[PDB]
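Engineer: I'd like to ask you about the structure that follows.
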Amino acid sequence: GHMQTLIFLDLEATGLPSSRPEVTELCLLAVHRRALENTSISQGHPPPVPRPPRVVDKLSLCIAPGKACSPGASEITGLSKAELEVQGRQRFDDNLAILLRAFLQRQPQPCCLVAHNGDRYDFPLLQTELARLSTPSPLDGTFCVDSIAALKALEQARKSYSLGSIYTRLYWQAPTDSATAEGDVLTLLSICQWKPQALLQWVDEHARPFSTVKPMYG
Amino acid sequence: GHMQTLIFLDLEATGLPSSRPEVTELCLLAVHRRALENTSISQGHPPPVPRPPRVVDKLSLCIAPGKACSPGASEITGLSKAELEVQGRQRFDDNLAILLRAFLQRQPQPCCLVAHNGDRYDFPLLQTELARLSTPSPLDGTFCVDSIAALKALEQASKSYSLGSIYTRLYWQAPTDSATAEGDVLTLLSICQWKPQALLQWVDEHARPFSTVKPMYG
DNA sequence: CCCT
DNA sequence: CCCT
């Protein structure tokens, strides 16, 4: 009934939902409630990009997909199944689920996941990948929330609500290292640090369990 | 008999070995053999700072120590037991050992740890922290190597061997984000990317099992 | 002599 | 219309 740790999440995959994609890279960035509360309210025209908090748990992993990547997805991310296999990256396996659960348990509960276009992409895909695994879902007790829905509410308080479009609106800069699991998570964090205590309170009242998120396929 | 994944490691602690320290933060950065082999040989006067490889697994975690930090250690790292406790960071517990083991198992074996002044600080301390845990050591099958010994051999080939002193010698820049588990690991990676295929071959011939590393105390 |  |  109150979120103690916001886990900023983003995945890079082989393609769009219509292509039945598989995760090629993921990145989680755990940050405590009071880490965000202790952050500068973005003032000035333009305001500076807020510094990430000091105490922050992070996990960036590369994953070998079972199928090839599309030319458009390969170019922007700069990844391919051939390259991931040659560097010995393992599949989305049961070992990965253990690694997530161990990482999650360190974070003070209740934790809420945060992903841009998460309710329509990052969560259903992650749920579908966890559906393949014989082990139970490690994100069972955790909550989730789409940052697009959050920023729409905050900013109305008349168009593109993309990750890159929001970041450039707020701070008037190009995102650093686009098309990388970590780079997009860091960009998402910066957006959420715009009005953090306002964002936190919205997440509390609109956060839902990850188990309620229906999968992409299967 | 041949290292497939170099895991760049560094810890931030409550103090020097003489003070019997405890880990306040750690960061692992796994990179495949071929990732380093596919890297620019640093040419030009001065040479540019090499780009980190694309496919790279990373894990940065904050840990609550059982004892207070020294004023000198607190200032440089910008951390304290009071702040770590208030943000709900757990102790160096059995859960952490599982998280390391799960992370390690993803990396193609045999993997070798790399830490600056590791044989005298980062490895013995990590061994002492793992000695407290009731579970077995997750770094059992892994190897290790001190980057100081590596760079001494490479640089004498064709005085101060600190992490900051080496980085400034090679590229003529100040390290980005000093006194942070991740920032020091990224600095170490850059140093090792100076002559990577030469560094790799030295690590092979001087890499030893982590279990041979005697602990700092206990 | 180097890590914190 | 947004994620890759």
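Numbers in chain B come straight from Swiss-Prot, and the residues shown are 9-166, 175-234, in order.
Determined via X-ray crystallography, 3.5 Å.
Every residue, even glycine, has its Cβ placed from backbone N, Cα and C.
According to Swiss-Prot, the feature Mg(2+) 1 binding site maps to B:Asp18, B:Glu20, B:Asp200. Under the heading Mg(2+) 2 binding site, Swiss-Prot lists B:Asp18, citing experimental evidence as support. The substrate binding site annotation in Swiss-Prot covers B:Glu20, B:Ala21, B:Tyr129, B:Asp200. In Swiss-Prot, a published mutagenesis experiment is listed as B:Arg114 to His, annotated Reduces activity. Loss of endogenous retroelement metabolization. Under its mutagenesis annotations, Swiss-Prot gives B:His124 to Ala the following note: Strongly reduces activity. Under the heading of mutagenesis, Swiss-Prot lists B:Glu198 to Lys and annotates it as follows: Impaired ability to associate with CGAS-DNA droplets. Among the mutagenesis experiments that Swiss-Prot reports, B:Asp200 to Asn is described with the note: Reduces activity. Loss of endogenous retroelement metabolization. Under its mutagenesis annotations, Swiss-Prot gives B:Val201 to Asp the following note: Reduces activity. Loss of endogenous retroelement metabolization.
Walk me through the surroundings of each of these features.
Structural biologist: Sequence-distant contacts of B:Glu20 (Mg(2+) 1 binding site), defined by Cβ-Cβ distance under 8 angstroms and a gap of at least six in the same chain, are B:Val31, B:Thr32, B:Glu33, B:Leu34, B:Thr85, B:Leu87, B:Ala195, B:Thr196, B:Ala197, B:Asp200. DSSP assigns B:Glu20 (Mg(2+) 1 binding site) to a strand in the three-state reduction.
For B:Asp18 (Mg(2+) 1 binding site), the Cβ neighbour count at a 10 Å cut-off comes to 27, with all displayed protein chains included.
Its Cβ taken as reference, B:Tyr129 (substrate binding site) is surrounded by 19 other Cβ atoms within 10 Å in the chains shown.
In the three-state DSSP scheme, B:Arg114 (mutagenesis position) is classed as helix. Other Cβ atoms within 10 Å of the Cβ of B:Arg114 (mutagenesis position), summed over all protein chains shown, number 20.
Secondary structure at B:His124 (mutagenesis position), as computed by DSSP, is coil.
In sequence order, B:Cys35, B:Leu37, B:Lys66, B:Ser68 are the residues near B:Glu198 (mutagenesis position), counting only same-chain partners six or more apart with C-beta under 8 A.
B:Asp200 (mutagenesis position) falls within a helical segment according to DSSP.
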Engineer: Under 8 Å between C-beta atoms and at least six apart in sequence, can you list the same-chain neighbours of B:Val201 (mutagenesis position), or say none if there are none?
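Structural biologist: Set apart from B:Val201 (mutagenesis position) by at least 6 residues yet with Cβ under 8 Å, we have B:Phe16, B:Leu17, B:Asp18, B:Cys35, B:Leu36, B:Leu37.
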Engineer: How big is the Cα-to-Cα gap, in Å, between B:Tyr129 (substrate binding site) and B:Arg114 (mutagenesis position)?
Structural biologist: 26
Engineer: Cβ under 8 Å from chain A: which of the recorded positions B:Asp18, B:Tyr129, B:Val201 qualify?
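Structural biologist: Near chain A: none of B:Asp18, B:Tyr129, B:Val201.
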Engineer: Which chain neighbours of the Mg(2+) 1 site, leaving out B:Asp18, B:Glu20, B:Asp200, have a Cβ atom within 8 Å of the mean position of the site's Cβ atoms?
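Structural biologist: What remains near the Cβ centre is B:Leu19, B:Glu33, B:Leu34, B:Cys35, B:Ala195, B:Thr196, B:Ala197, B:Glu198, B:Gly199, B:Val201.
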Engineer: Around the substrate site (B:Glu20, B:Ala21, B:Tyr129, B:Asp200), what further same-chain residues have their C-beta within 8 angstroms of the site's C-beta centre?
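Structural biologist: So the additional residues around the site are B:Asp18, B:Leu19, B:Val31, B:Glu33, B:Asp130, B:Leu133, B:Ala197.
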Engineer: Taking the 8-residue hole in the deposited chain, the Cα-Cα distance from B:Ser166 to B:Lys175 is how many Å?
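Structural biologist: Across the 8-residue gap, Cα separation reads 17 Å.
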Engineer: I'm trying to understand the geometry here, so how far is the Cα atom of B:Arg114 (mutagenesis position) from the Cα atom of B:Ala21 (substrate binding site), in Å to the nearest whole number?
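Structural biologist: The Cα atom of B:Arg114 (mutagenesis position) is 26 Å away from the Cα atom of B:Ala21 (substrate binding site).
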